[PDB]
Amino acid sequence: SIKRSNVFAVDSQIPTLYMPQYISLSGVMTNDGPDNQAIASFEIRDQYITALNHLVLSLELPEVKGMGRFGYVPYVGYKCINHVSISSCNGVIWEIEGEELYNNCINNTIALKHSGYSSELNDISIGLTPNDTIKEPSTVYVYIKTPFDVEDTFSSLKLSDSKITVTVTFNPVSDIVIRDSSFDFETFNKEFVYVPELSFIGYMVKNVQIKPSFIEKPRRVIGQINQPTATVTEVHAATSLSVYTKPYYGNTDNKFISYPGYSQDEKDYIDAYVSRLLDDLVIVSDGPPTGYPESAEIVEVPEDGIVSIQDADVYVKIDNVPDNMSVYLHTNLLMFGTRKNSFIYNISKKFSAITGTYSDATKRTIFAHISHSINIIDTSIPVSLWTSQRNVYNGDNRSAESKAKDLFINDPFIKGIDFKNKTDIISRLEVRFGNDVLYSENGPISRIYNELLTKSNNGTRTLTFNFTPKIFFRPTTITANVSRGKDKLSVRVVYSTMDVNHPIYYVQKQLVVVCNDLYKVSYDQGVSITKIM
Amino acid sequence: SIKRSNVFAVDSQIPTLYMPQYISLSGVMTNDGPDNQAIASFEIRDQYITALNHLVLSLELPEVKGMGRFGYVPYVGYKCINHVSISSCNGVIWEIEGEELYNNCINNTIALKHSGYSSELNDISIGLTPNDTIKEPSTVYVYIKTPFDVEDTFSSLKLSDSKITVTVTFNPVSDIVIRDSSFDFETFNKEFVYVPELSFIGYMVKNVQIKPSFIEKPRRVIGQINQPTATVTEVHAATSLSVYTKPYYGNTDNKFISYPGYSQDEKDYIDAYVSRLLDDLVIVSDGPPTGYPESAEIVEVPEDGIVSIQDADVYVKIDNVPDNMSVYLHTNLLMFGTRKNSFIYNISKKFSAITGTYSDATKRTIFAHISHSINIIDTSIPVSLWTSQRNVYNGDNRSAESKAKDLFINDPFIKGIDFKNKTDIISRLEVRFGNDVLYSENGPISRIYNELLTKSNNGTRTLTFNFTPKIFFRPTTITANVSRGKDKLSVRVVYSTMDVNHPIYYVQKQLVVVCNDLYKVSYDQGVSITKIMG
Amino acid sequence: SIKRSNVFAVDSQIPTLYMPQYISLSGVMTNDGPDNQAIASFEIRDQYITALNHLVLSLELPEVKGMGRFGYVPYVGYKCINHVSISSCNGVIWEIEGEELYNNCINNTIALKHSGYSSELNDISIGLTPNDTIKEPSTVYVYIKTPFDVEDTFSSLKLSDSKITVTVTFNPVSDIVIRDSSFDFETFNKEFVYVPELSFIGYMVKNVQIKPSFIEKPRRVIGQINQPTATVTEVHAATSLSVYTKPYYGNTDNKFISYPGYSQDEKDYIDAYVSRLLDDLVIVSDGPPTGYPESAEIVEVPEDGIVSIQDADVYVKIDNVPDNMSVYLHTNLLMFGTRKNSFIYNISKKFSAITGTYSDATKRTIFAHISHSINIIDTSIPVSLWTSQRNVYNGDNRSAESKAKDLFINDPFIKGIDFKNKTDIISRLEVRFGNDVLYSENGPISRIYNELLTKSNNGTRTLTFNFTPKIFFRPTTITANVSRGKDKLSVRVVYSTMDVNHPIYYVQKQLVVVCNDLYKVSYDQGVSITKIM
């Protein structure tokens, strides 16, 4: 007849006898090295812990007191990690850069929430007195995703009667805090201390039968400022290659006009910016408005309500304006040009219509409808670039009140040339293995594949060389040919052409190339790793 | 050469010959006999149904007519289930409490939507005439997740030659309805009837080769009111232990000032509350406002617009106010205190700025911008706690119009001390196996692990003892040592300290402990379950 | 003692030696169909392509210039695909209708995002001058989900020594564009060209050991307009049967009063509609308003603010109305009836409260609070139905300004009788296998099971015959008994009764029945498929 596979019953296999346990450890804190950077060390050695995985680092955030504006960057927990390294008596087993750990967890909304993504943390709070509480104390949790979590117990790190050391290097606190001038960052930085604790799932296993494993170790290279090339040397067995860009704000004071806070949509960034500009853009004054630079060009709105700024027509109509007063428009709030009587980037020209009602009670304008063409790039321009030496105009024609509200943003994990990484600034990408073109593209097809294959909406241009199921199989890799000089991956990009009279032209770019090398994990006489060659 | 595993082709195995079928059954309804609670009984007896799984219970909701405010709780279908039991001739095979079924499906957005989560059902509707329709008839669907759905046909319940009985126990209709005093709940409760139907996926199988299986049966223990301990006895082979708290509103009339309806975000709860208070908070009156208790302290807003309530400064500026009228501020709308010389919890002090415009056409204030520090706890205070014997003040200084709009909320599945379970009220947790400490924590590390391992945002403090793949392996369990007295799990919490002058300090709490025991399923003389023991 | 399976270690198997590669191809464009329909042709054959899967089609959308309102339908990429077929020398291997491909990807948010779902694309933009840019050029990506992606390399299509041809048939551009009369669609349609490119993951495999496979091929039948029956013939081995309805707008000009754009919630549809009606519903005029048809009944709002339209009372109160002017209410904005002095469907009766403030500066009413009972069906009524011959009334008593803003919507993938498919129009469903009733239901239990089993919130009434794991097992199917005449699936529905004096009654319906037949894939003398019988 016919031999059939039973799809209604199963012979329940008896597994290895084990007992899991959640373990938490306090570490050893050290302020040694460059600018006395914080390093936490956690030593795991126990006769009963046979294997482990699922590392979670918790951080105690202090009470923030005083005057000024202060808020934490979104996912504050991931952003204060600089480097993570797992090692034994035989040396490093696995290690990752903070930004690469963050990139691996970006598709895990739970891990991101736990690390600190809330109104309480991420909104920009204000202290009114020196004894006022800006932020209340809080605990954040950072999931340190490792290759040991992939297939739970099967993929766990076995401790071959060895001592495992987890070392966490922290970023300066300046990187995770959004603040204004008024805030006393100097004494905050002096008083701040990283208070960490490491948790992991430990397994007490009876009669383990250890076998060798394979692990992928991410390695990254950052190019020279504004160079559209980068190279990864000694590439012998890679499972994937990822490419992205980062802005470099070293030529600026890292001050930006606005920040949306906990609301992180592209619309939220734009709305926060427009709201800051509208304070100085439309003025209801008796005579001509006062307290603006001499270079400012504030014009009385005509009876038809249209103000012409060259080619741009701005329609301004404000209701209930008192008889003794008039409506004025700032026609050059933020200006940029590299040549006199030539092209100009004027933010006031990005407004089509402004409508509202004047409040006799609060003596201010309440804006109803605003038609504009402000984008995520405009909100991402550092205030330094508006007032650069290249600019023939004064640039920043805002009030001193507005300039005082500007924020310092030093988020370490920004990509592209805008806060949302919306703008694609790569026109073409070429990857070479030796001198042979391995891959090229004129569109982000590699990012599209990344997002589809990993079911993430925050992908990067990625080349995958391994489609083989993890843990149960030895991974598939791009393999070197040293004799033919094929022992390196060279990435070359063509950046999209930008307007010289737009301030973003002057945001410095850095090309980031991430390579995942294959390693063999051997548990013969303690845990050891070997680079596949 | 190298022996290689084919990763590009597979030998497609021929499975068991079977035919699936969706089956629907009407039951037998019974209101016998404690508080005359509704019980629906469904008998599956067919010579051709070899196995089954994926139980879906449907409920016909009636047309709600009359006057008053009425709405259904979110996920109405799950909230009306008290208990579910599956039985054989040999007894119960599997059973679960309503709240535990809900907790297992809480991360299934599809199952939750199907159960009743819409603007049509969950918004608080109002009836203006006795013949007015408040709610239209509707059907909701409840996915009764069982261990038999885990691996589809492999995990299905085999009927063999036995008769399967599914029994559903329902909660009072009072638990699933949000209403005001105006609504005639008395005749609604009299006339309401649960109209259920059970659906399941049945499999007609040719030449079944049945083998024994393992099943996890959740068992829960609720502690005494305000007891920070609970114990699960006869723990011999458990796969997990879960711990959470529930509020107990028995010391209250279950009335709350506001409810957001279908909009269930923390911001939605806060916005609904602020909106209710603003009606009495800022008044545009000719002379001093009337219709408030003598204990109300309503003050005329000065020319600078700032009203000082002790340390708190409230900025009130209303545009287009008529010349014959003035702007007033209610400085003690809600106020709590246990001494006449102590700290006062005043809700009017939680406001920094209130701005708007008076409408000459509709004779009302239209609020534009409001700066406040109202949180989810404030929206979760029962009105009874504001007017408790512990409070030396009158407490509720609102108008009779506002007090008439208060809602009765009896949702059976609330956790913590707020409607969103945002506030973590446990400071420490200790789990003991016998008298030996098995696990302790001073932070919700076990909840963080629960949320990460189950990829969920609605976790609980959970200890998992099983990391082994389900169905294909016998589960891993915490095992008893009866001689050493290690055959019980004792949970002890330490609740976080709250200010005695905050009304939320008087919310009664109950500790819930859920334990998943391992059972062996045998199909010799029909279906039978055996508790795994030494 | 006891035999235990190792749950902590695995012998990492060495897989087949292969190298993946992302390949992109330009096709051959052809306008050779009935109405000169666009066909793209892609030919795949190579030494180093042994297998392939994960088909992604990219489309270059042009810059849209000129005057008028224009926007793209949501998920424009999927909506422009009419049919897809994969074939070899031996004929077709797999093929799908555009709507069925879309239905399979509807639960993949990433795939839907990539296909064109943004405010930039889907919001209705306006061109003010003939040289004005309405839409900027853009690239969208369409994931052509095939049975070959299910289990990655294991399920991949092997090419053998065969040439694979991927044929894409496109819908008219008319189907993917939302526009008004002002827009010059005539020259847009003339100038528009589909610019496609096919990408796939190709595998260079060393020493392939090919084995036969099984594939499910979806096949659909569309019933006659308004016929509550449809039959699928030659059903021998089906894995599932799906049933849904579609509106037919052939009896209309495909014009609708409003469209929400990027915002696609039921509330967004209703809000966009109310906003369009309010322009003509409440008028602030000196004397009786002008520029409305003689059939319009515009009434001055009394001192109490209540206007009675038969049984319906509408409360209207507008602030800051000038002394020389009064507030008017349009009591029959849109009205329908099949007889004089009988039942009437009047849109003005669906309002109970309208409040706002008149703006002296912009000479318009700014509405604050609106109480109404407008639903998703009202927003889904084609304007043709309001002004049909069946209507004894004029029907559309709006202003010429409002009528000029009406939009053409030809979205090919609409289900039910409303844009959100909210309203269930099927009261009963009966499925017959031969002349024997296989399944019947009076509620959408089969849709509930579909949504639960496939973890989707956009399911259909579906009968699943296969619960067996894919690729590793031969699928389970409903099997024919040709001698007993049991080789066909007949579907019969009962539609819910609709009011003859409601315009939606006149929306025509079509029954869609989808059947997934089982086929064997064999690789002897090239790639070839055989229907299981």
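In chain A, numbers come from Swiss-Prot; the residues present are 15-547, in order.
Any Cβ shown, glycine's included, is placed from N, Cα and C.
Taken from Swiss-Prot as is:
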type	residues	note
MUTAGEN	A:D25 to N	Confers 60% resistance to rifampicin
MUTAGEN	A:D25 to V	Confers 45% resistance to rifampicin
MUTAGEN	A:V222 to A	Confers 40% resistance to rifampicin
MUTAGEN	A:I439 to N	Confers 45% resistance to rifampicin
MUTAGEN	A:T511 to A	Confers 35% resistance to rifampicin
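Locations of recorded Swiss-Prot features on the structure.
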| residue | record | Cβ neighbours (10 Å) |
| --- | --- | --- |
| A:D25 | mutagenesis position | 8 |
| A:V222 | mutagenesis position | 18 |
| A:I439 | mutagenesis position | 17 |
| A:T511 | mutagenesis position | 8 |
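Chain C lies within reach of A:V222, taking the mutagenesis positions A:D25, A:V222, A:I439, A:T511 and requiring a CB-CB distance under 8 A. Within 10 Å of the Cα of A:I439 (mutagenesis position), the following mutagenesis positions from the list A:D25, A:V222, A:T511 place their own Cα: A:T511. A distance below 8 A between C-beta atoms marks A:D25 as the mutagenesis positions from A:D25, A:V222, A:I439 lying next to chain B. Of the recorded residues, A:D25 (mutagenesis position) and A:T511 (mutagenesis position) place their C-alpha atoms 64 Å from one another. The CA atom of A:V222 (mutagenesis position) is located 60 Å away from the CA atom of A:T511 (mutagenesis position).
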